[PDB]
Amino acid sequence: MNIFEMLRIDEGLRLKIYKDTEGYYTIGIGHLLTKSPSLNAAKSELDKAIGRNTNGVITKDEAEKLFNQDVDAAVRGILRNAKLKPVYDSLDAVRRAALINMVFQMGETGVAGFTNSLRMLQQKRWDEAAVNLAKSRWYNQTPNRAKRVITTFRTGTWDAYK
């Protein structure tokens, strides 16, 4: 198990524009296109992302290309963020993947706002951090995925994904 397989499990794969859990236009492996309610706006974002005039449909190769970019972007987002980088640095490789997962899902700014949870994680108070992470809109809107990520933070194992 690794961060790519982990996120493939949590995000799934769809080759045509669709709406994610928040109702936002998305494609591929959880690649958010826009928060705009306009499908045309979403299609324009897609054309720009891929580099060609699409029909709202991409290939698997193109989906995996955006995925690679997006995972790299989540890591870059962590490392340039002054609140997230120290937490990431303090973590083992399995829990580092759980933090990348969170940033992939809700963005650098979103995760950096989890101040109290981040502190508990850096203190390695795993059960307490797990309880704190669940006290969130994130957990309430996507509880099964949040549970998997939180179990990964709690145990430092891949038990939730195997």
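Determined by X-ray crystallography, 1.6 Å, according to the entry header.
Positions of Cβ are set from backbone N, Cα and C atoms, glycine also.
Here is what Swiss-Prot says about this protein:
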ACT_SITE  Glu11  active site, proton donor/acceptor
MUTAGEN   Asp20 to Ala, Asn, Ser or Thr  Complete loss of enzymatic activity
ACT_SITE  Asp20  active site, proton donor/acceptor
MUTAGEN   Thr26 to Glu  Complete loss of activity at neutral pH; covalently bound substrate
BINDING   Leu32, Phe104, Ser117, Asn132  substrate binding site
MUTAGEN   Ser117 to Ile  500-fold decrease in enzymatic activity
MUTAGEN   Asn132 to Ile  5-fold decrease in enzymatic activity
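Close to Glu11 (active site, proton donor/acceptor) in the fold, though at least 6 residues off in sequence, lie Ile29, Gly30, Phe104, each with a CB less than 8 Å from its CB. If you check the recorded positions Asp20, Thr26, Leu32 against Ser117 (mutagenesis position), none has a Cα inside 10 Å of its Cα. A Cα-Cα distance of 25 Å separates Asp20 (mutagenesis position) from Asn132 (mutagenesis position).
Other Cβ atoms within 10 Å of the Cβ of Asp20 (mutagenesis position), summed over all protein chains shown, number 18. In sequence order, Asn116, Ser117, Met120 constitute the residues six or more apart from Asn132 (mutagenesis position) in its chain with CB-CB distances below 8 Å. Among the residues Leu32, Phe104, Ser117, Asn132 said to bind substrate, no two Cα atoms are farther apart than 27 Å.
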